[PDB]
Amino acid sequence: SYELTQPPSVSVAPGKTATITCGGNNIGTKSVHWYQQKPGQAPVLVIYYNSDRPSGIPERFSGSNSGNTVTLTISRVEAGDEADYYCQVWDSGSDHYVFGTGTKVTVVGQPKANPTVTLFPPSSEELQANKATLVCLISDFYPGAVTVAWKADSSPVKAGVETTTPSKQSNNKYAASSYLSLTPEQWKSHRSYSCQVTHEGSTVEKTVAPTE
Amino acid sequence: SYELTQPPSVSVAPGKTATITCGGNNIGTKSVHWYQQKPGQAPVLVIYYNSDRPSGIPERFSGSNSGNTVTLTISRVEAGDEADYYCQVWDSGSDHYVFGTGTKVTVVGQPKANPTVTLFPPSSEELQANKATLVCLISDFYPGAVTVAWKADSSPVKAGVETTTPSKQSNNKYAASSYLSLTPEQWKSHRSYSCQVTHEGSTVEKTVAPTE
Amino acid sequence: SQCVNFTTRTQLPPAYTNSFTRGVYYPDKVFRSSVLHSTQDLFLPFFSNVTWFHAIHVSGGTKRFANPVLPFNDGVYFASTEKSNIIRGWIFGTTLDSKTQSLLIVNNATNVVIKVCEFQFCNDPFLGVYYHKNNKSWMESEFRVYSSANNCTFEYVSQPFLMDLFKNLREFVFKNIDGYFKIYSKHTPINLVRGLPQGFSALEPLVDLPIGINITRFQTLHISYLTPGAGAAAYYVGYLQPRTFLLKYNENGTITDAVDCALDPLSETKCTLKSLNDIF
Amino acid sequence: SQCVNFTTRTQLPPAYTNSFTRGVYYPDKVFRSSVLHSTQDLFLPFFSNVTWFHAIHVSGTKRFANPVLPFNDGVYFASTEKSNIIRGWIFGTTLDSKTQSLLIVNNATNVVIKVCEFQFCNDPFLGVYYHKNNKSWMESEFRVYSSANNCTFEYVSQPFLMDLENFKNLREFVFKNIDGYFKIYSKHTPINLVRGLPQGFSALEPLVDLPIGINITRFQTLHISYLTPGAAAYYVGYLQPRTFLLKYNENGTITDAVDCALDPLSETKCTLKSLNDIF
Amino acid sequence: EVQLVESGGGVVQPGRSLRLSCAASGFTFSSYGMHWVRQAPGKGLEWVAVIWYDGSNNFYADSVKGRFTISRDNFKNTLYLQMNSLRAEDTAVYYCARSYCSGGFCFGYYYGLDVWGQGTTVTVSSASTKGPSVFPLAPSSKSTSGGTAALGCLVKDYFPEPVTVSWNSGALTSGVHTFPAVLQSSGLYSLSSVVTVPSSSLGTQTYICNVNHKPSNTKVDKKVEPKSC
Amino acid sequence: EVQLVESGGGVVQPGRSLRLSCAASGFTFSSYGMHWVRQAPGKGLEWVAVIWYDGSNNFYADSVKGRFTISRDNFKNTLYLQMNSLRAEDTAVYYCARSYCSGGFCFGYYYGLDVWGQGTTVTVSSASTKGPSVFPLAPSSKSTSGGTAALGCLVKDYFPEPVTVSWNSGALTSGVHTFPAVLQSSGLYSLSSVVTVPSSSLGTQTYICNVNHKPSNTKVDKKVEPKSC
Ligand SMILES: *[C@@H]1O[C@H](CO[C@@H]2O[C@@H](C)[C@@H](O)[C@@H](O)[C@@H]2O)[C@@H](O[C@@H]2O[C@H](CO)[C@@H](O)[C@H](O)[C@H]2NC(C)=O)[C@H](O)[C@H]1NC(C)=O
Ligand SMILES: *[C@@H]1O[C@H](CO)[C@@H](O[C@@H]2O[C@H](CO)[C@@H](O)[C@H](O)[C@H]2NC(C)=O)[C@H](O)[C@H]1NC(C)=O
Ligand SMILES: *[C@@H]1O[C@H](CO[C@@H]2O[C@@H](C)[C@@H](O)[C@@H](O)[C@@H]2O)[C@@H](O)[C@H](O)[C@H]1NC(C)=O
Ligand SMILES: *[C@@H]1O[C@H](CO[C@@H]2O[C@@H](C)[C@@H](O)[C@@H](O)[C@@H]2O)[C@@H](O)[C@H](O)[C@H]1NC(C)=O
Ligand SMILES: *[C@@H]1O[C@H](CO)[C@@H](O)[C@H](O)[C@H]1NC(C)=O
Ligand SMILES: *[C@@H]1O[C@H](CO)[C@@H](O)[C@H](O)[C@H]1NC(C)=O
Ligand SMILES: *[C@@H]1O[C@H](CO)[C@@H](O)[C@H](O)[C@H]1NC(C)=O
Ligand SMILES: *[C@@H]1O[C@H](CO)[C@@H](O)[C@H](O)[C@H]1NC(C)=O
Ligand SMILES: *[C@@H]1O[C@H](CO)[C@@H](O)[C@H](O)[C@H]1NC(C)=O
Ligand SMILES: *[C@@H]1O[C@H](CO)[C@@H](O)[C@H](O)[C@H]1NC(C)=O
Ligand SMILES: *[C@@H]1O[C@H](CO)[C@@H](O)[C@H](O)[C@H]1NC(C)=O
Ligand SMILES: [Cl-]
Ligand SMILES: [Cl-]
Ligand SMILES: [Cl-]
Ligand SMILES: [Cl-]
Ligand SMILES: [Cl-]
Ligand SMILES: [Cl-]
């Protein structure tokens, strides 16, 4: 099929400008449209016909298409411009509307924040059901990338772990969750289990024991 | 349905090094073999198992599969190394033997050689067969690029001209031919025809006449 | 590819003009200087009936005006008067479906394409362009002429070029004889605003293709200018007949004048005495 | 996919050992702490006959095949290997497209559990080849079934990286197919260089029970083959309806067991509900 | 009043069918070509199909060709998408969008998808509708601030999304944090909902989490109380 | 003396059958897996099919599945390719190659195609097959060196490729230069084969070019003599 290439991520400081590259085959002969999609809502057309803005899009946005160089430009970048941007064309050679791979535009500025790690042991009610789930809740960290690792006593556990990918809370920080499922015998035959969270070179390790 | 990507063109000077890149999805986990196909000959294995050389391939051929980059390297390039190079793997994700799109290696910078032009008038037998063909043969030129012009008397000839793309000979020089097709009366009605061969800013012109 | 469908299909009524004295071509490729030569070939008779249509290249607006399928007979004289290259080519054949072979001569912006296949042609052969505002140039990106093309017997693609997207007069004579499709062409810049221009212009041999097919019908292919949202092209069709012509070459070899021997008793005596003088 | 065919088909002669005191697992779905409990389930009787074969992973064009074995009421499966030669098993009845079949295989990325109408190969093949330029083995051949249609179950664990190729590893399994449920119990211990099965006691923990709902009467073991220009050994015993006396400690672990019908000493141990033999 | 309203999405097992709808209002529906664009969770935009202003032409995506059918009713201002032989890879949010047709042509050189709908969620999973097992997360002060304890509810093994967790029937609003669910390798979701409350009230104040799982008509009001030593 | 000799190529209409052969010699044929690789004119290499050393296994390209069948005879040391329902896109030069088998396996991880054949041409076209017109090219000593004149043969208007030309039935080889054919705009090929010969013995020594156009089963032995203008 017809391929539309975009850089996966672009970072810019407020007030500066961001340039997003749409990569296409003979795209100098095609009419490129651009869409902004902030997380949670439908995309919005911001540039059509390579350079035309719809009635409501501010004049900070503009597009070009000259010398096989199609580009979306956002000057005086604001925090509200943090969204995913896609280029899109009509490829008559394959009767396909093709959307680009996408570009995440994050605005550099927010300082790093350390995760808060809350670790709950299996409830007595769950053990009565002959099951046991360790719940590790990770919250209020930035950027939104963590690695979670579980340990039985002091040996790593890779089986029975299920971890979410980070998601943006309502405060621009990120939350994530990790669960460790084990038999009630495993929960009680060990002296402790640990949830280890690494975030930007620092580790927060919480530990729970059955004798609680 | 596995892609083996190669650059279409690689040009190196005599005595320098040509690096032929081969690309593929997780190609660093596959066993790549390399084949060399000289113009007008069957392919020849030069590198198999990523880096092993067959019994007779010279020492200056070597392959690499370290990193995520597969590469064929031709050191101290000679004139006889002008050929097409295909990488090839066995893909079990599709049970196919997959070749690469190919890389044409041209040794640029060899000494310039002037073309030899031989021009034949229509035979008397073809004229009796209601046809006339002017055969202009061009041999032993480097680089492999000529332009051919035909003249009726001293006027450029519009159509009826069929010219080959240059082809490598046994001595690493190029050969080409151009045909001018005429009717016998058309051939008889003109004073002369001329084959005009231009190569590296110099022109060779041979002329034939229906009298002879 | 995939044909574009049109719900409202119409075609303009045909209209008639006259061939004047056009359509003369060089029958052989023999250099002839300062002499009168007579040959019996398929020529367009002087003052022949000529049908002419229009190629609507813009919609301004949901009606698709289609070009009609015309007979080929023993050959056609085809001429077009347009500013920008609206007329792009023709399709030739008999049934014009997958049951028989069909000739396709089309001129997209890059080069000329000549193919002979078992085409399954579209109902409305489409050729589209759109204006690239950021390059200030037209780019054709739609080519929907046939849905299928199998068992091809001929293919020809010329070297690439750039076609520019004062009227122009482009004339063609199509002859399908002994398995050869012979074409003759001539381009002169005409000053007329409406209709075929009266005058004489000898068509030079373009190409003869060994297609070896039977041709009884043909259809014209034009370009459509896609616009966001009146000077359309006109083409002329006349039919060749077996005639004896008396051709006049100047000292350089150009056919300067001709005499249609069987047109009238005056020309019949012009050819018997082998002269171009009407006061004789 | 497409099965690789072998014209020379052989299999090693079987060998016999003894189950000693292995195969005990947690049978019930109730947490039990600090109690001696007697249950009647499918257990591997103490000191029962055990057949053990070899998984040849490199070998002359001789293909040594693993045999198709009965399932009966359940199997105790164990393997003693250094690198993980044993990859999984296929379970079913006819083992063709006419019936459904369970497939539990562990390729380098993850473990795969699927139930389809598989058309299994005559010689299920799993291949690795040595990448000299990376100095590492990479598995690139997976030819277990040629067709897989009308699938009713699929389970794939999260991806990982399996370590490819004298402390051998002991991996033991108990497989039970009861009322459409395929229940698995497992135990992994770093074993010492013993002749066959190691002497000792170790209760197998519940791994998973799959609601596959299919019929299983035969099975076959899948191993890896090292394509090059000791081997692994597995042990299979069969479960039988027995009454066992299991002892749980305060933490829930089965610390010891008694095969009540093994000998007169154990019969009196279960009558008195005690684990002391010098009384 | 220009708006597009998608509907018809739902949770379905592989093989089954589903018909999507897109009601348009506020503009001339027969003057625009209508599109479907789906977005898999965490993934980019994928074009599905287009139908021209009068339904005379339609182009499909290779991934849906032979299984999806697009149509439109111009006297009802409605766009349709018939989805047969659905697979797990069809799970996405499906958007409809308009684009102006020039003069009988809806190619997309001069106009793009200027107006998009809210979207409708389509999930294709071999799982079956299951209500959740809810367990208390007894309060702990180890990771909260001074004088504060965190208690919660473990809403485990449910399908499909979503569940809603409130506390004390809405009387407890602040300091609540319901975490996004995890899609376990079994195909079922689990989530947690923690609220941080003063320590000095755990003796007297009662805490109940109100779990609601509409797709299985399950409601659990789990009382959470401190652990006793 | 390891050799692979393909044969059996020709020209067929779309839909018809054709059988290829690859005669091996000089090695243990039953120890190597045998391949077929085709190459369209002016294009890259495309693998067709493989067969393992003992014929127990074989793999096919998706573009030939259900249409081609590969086989081998280990007592005749012959590889076969049965081609049915041929299409235009199957036109190519077909090579056979060998690949070593380690121990019942011919996957190709450790070995490649170490020996190829010269190839055999397969043309599948609806176009008409046309035999060549062969005319002499009278000796011209203008652009030659010393006592040497260049005469030759014009092989005009044939389809398809290939043709071969020898001189005096292979007895004259030194000085021969056969130029690659030209594909005229008509779709027909034309080539020229010349040979530089002594100048002062043209009317007493006989020179005959041997044109062979196997696609049309045409053989011409044109005697070339000095012209008599
Ligand atoms: C113009 O046409 C040529 C030839 O393509 C053929 O004719 C077309 C009208 C259409 O029917 C095609 O499906 C036919 O195959 C095009 O030439 C190709 O150009 C591309 C690069 O643009 C090149 O990669 C191909 O190799 C060329 N193919 C051939 C057979 O020459 C050309 O691109 C067309 N130009 C435009 C502007 O559409
Ligand atoms: C191994 O042998 C089997 C049977 O001889 C091959 O399987 C058959 O393949 C043909 C096509 O070649 C199919 O039409 C049959 O349906 C297959 N039957 C079965 C039972 O599989 C198999 O292809 C051979 N292996 C290889 C690699 O070719
Ligand atoms: C291509 O042609 C195939 C064979 O057609 C037969 O041979 C030609 C030369 C004619 O004589 C014709 O009348 C014969 O039927 C067809 O079988 C095939 O369908 C054609 N290809 C397609 C795509 O239709
Ligand atoms: C164009 O239409 C083709 C067939 O449409 C048929 O004719 C029209 C008038 C309607 O009556 C319709 O119900 C019929 O099926 C399609 O095969 C073709 O794909 C269409 N082309 C496009 C681009 O949509
Ligand atoms: C070799 O494989 C390992 C993973 O097994 C990988 O980390 C490494 O990058 C690879 N190295 C090369 C040179 O391919
Ligand atoms: C033109 O055609 C009409 C009939 O349509 C005929 O009567 C008339 O004679 C023709 N005129 C010429 C000049 O051929
Ligand atoms: C405009 O389009 C043509 C092709 O039609 C291209 O060659 C050219 O580079 C483009 N831009 C400019 C500035 O010429
Ligand atoms: C072309 O085909 C038509 C339709 O059968 C036939 O009447 C006509 O005679 C044919 N012409 C030639 C020259 O074969
Ligand atoms: C013929 O050509 C010559 C130059 O070649 C030119 O001067 C002359 O005008 C031409 N004759 C006519 C009648 O145009
Ligand atoms: C599934 O089973 C039915 C019989 O119940 C059979 O007809 C069908 O072919 C099977 N599916 C496939 C893909 O073979
Ligand atoms: C298992 O096989 C028996 C014997 O044919 C049959 O009666 C029974 O229904 C089967 N069980 C299932 C779950 O298919
Ligand atoms: Cl070649
Ligand atoms: Cl898309
Ligand atoms: Cl448009
Ligand atoms: Cl191998
Ligand atoms: Cl002859
Ligand atoms: Cl050919």
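The count begins at 1 with the first shown residue.
The backbone N, Cα and C atoms fix where each Cβ goes, and this holds for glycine too.
The DSSP secondary structure for C:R170 (mutagenesis position) is strand. Quoted from Swiss-Prot, the note attached to the mutagenesis of C:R170 to K (Swiss-Prot position 190) states: Partial loss of biliverdin affinity.
Sequence-distant contacts of C:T7 (variant position), defined by Cβ-Cβ distance under 8 angstroms and a gap of at least six in the same chain, are C:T62. Record note (Swiss-Prot), natural variant C:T7 to R (Swiss-Prot position 19): In strain: Delta/B.1.617.2, Omicron/BA.2, Omicron/BA.2.12.1, Omicron/BA.2.75, Omicron/BA.4, Omicron/BA.5. The unchanged residue is displayed.
C:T8 (variant position) carries neither a helix nor a strand DSSP state and counts as coil. A sphere of 10 angstroms centred on the C-beta of C:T8 (variant position) encloses 11 other C-beta atoms. Listed in Swiss-Prot as a natural variant, C:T8 to N (Swiss-Prot position 20) is described as follows: In strain: Gamma/P.1.
One natural variant named in Swiss-Prot is C:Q40 to H (Swiss-Prot position 52), and its note says In strain: Omicron/EG.5.1. DSSP assigns C:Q40 (variant position) to a strand. The number of other Cβ atoms within 10 Å of the Cβ belonging to C:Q40 (variant position), over all protein chains shown, comes to 11.
Annotation of the natural variant C:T62 to I (Swiss-Prot position 76) in Swiss-Prot: In strain: Lambda/C.37. There are 15 other Cβ atoms within 10 Å of the Cβ belonging to C:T62 (variant position).
Per Swiss-Prot, natural variant C:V69 to A (Swiss-Prot position 83) is noted as: In strain: Omicron/XBB.1.5, Omicron/EG.5.1. The secondary structure of C:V69 (variant position), as reduced to three states from DSSP, is coil rather than helix or strand. In the shown protein chains, 13 other C-beta atoms lie within 10 A of the C-beta of C:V69 (variant position).
Cβ neighbours within 10 Å of C:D124 (variant position), excluding its own Cβ and spanning all shown chains: 17. DSSP gives C:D124 (variant position) a strand state. One natural variant catalogued in Swiss-Prot, C:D124 to Y (Swiss-Prot position 138), is accompanied by this note: In strain: Gamma/P.1.
Swiss-Prot documents C:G128 to D (Swiss-Prot position 142) as a naturally occurring variant and attaches the note In strain: Kappa/B.1.617.1, Omicron/BA.2, Omicron/BA.2.12.1, Omicron/BA.2.75, Omicron/BA.4, Omicron/BA.5, Omicron/BQ.1.1, Omicron/XBB.1.5, Omicron/EG.5.1.
Taking Cβ-Cβ distances under 8 Å and a sequence separation of 6 or more, the neighbours of C:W138 (variant position) in its chain are C:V129, C:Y130, C:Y131, C:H132, C:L165, C:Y225. Variant annotation in Swiss-Prot: C:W138 to R (Swiss-Prot position 152), described as In strain: Omicron/BA.2.75; the structure shown retains the original residue.
Quoted from Swiss-Prot, the note on natural variant C:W138 to C (Swiss-Prot position 152) is: In strain: Epsilon/B.1.427/B.1.429; when coupled with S13I induces resistance to NTD antibodies by changing disulfid bond in positions 15-136 to 136-152. Classification of C:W138 (variant position) by DSSP places it within a strand.
Here the Cβ of C:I190 (variant position) has 15 other Cβ atoms within 10 Å, regardless of which shown protein chain they belong to. Annotation of the natural variant C:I190 to V (Swiss-Prot position 210) in Swiss-Prot: In strain: Omicron/BA.2.75.
Quoting Swiss-Prot on the natural variant C:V193 to G (Swiss-Prot position 213): In strain: Omicron/BA.2, Omicron/BA.2.12.1, Omicron/BA.2.75, Omicron/BA.4, Omicron/BA.5, Omicron/BQ.1.1. Following the DSSP three-state reduction, the secondary structure of C:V193 (variant position) is coil.
Taking the Cβ of C:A202 (variant position) as centre and 10 Å as the limit, one finds 20 other Cβ atoms among all the protein chains shown. Looking at Swiss-Prot, the entry for natural variant C:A202 to V (Swiss-Prot position 222) says: In strain: 20A.EU1.
The two recorded residues C:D124 (variant position) and C:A202 (variant position) have their Cα atoms spaced 34 Å from each other. Take the Cα of C:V69 (variant position) and measure to each of the recorded positions C:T8, C:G128, C:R170: the nearest one is C:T8. With C:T8 (variant position) as the anchor, the candidate recorded positions are C:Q40, C:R170, C:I190, and the one with the nearest CA is C:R170. Cα of C:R170 (mutagenesis position) to Cα of C:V193 (variant position): a span of 15 Å. Of all the variant positions in the record (C:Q40, C:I190, C:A202), the one with the smallest CA separation from C:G128 (variant position) is C:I190. Where 6 residues go unmodelled, between C:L165 and C:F166, the Cα positions on each side are 15 angstrom apart. For the gap of 2 residues left open between C:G60 and C:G61, the distance from one Cα atom to the other is 5 Å. Mapped onto three states, the DSSP output places C:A202 (variant position) in coil. C:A202 (variant position) is 22 Å away from C:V193 (variant position) when you measure Cα to Cα. Between C:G229 and C:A230, the deposited model skips 7 residues, and the Cα atoms of these two flanking residues are 14 Å apart. C:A202 (variant position) and C:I190 (variant position) are 15 Å apart (CA-CA, integer value). Using a CB-CB cutoff of under 8 Å against chain E, the recorded positions that qualify from C:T7, C:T62, C:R170, C:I190 are C:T7, C:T62.
With the fewest other Cβ atoms inside 10 Å of its Cβ, the least crowded of the recorded positions C:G128, C:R170, C:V193 in this structure is C:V193.
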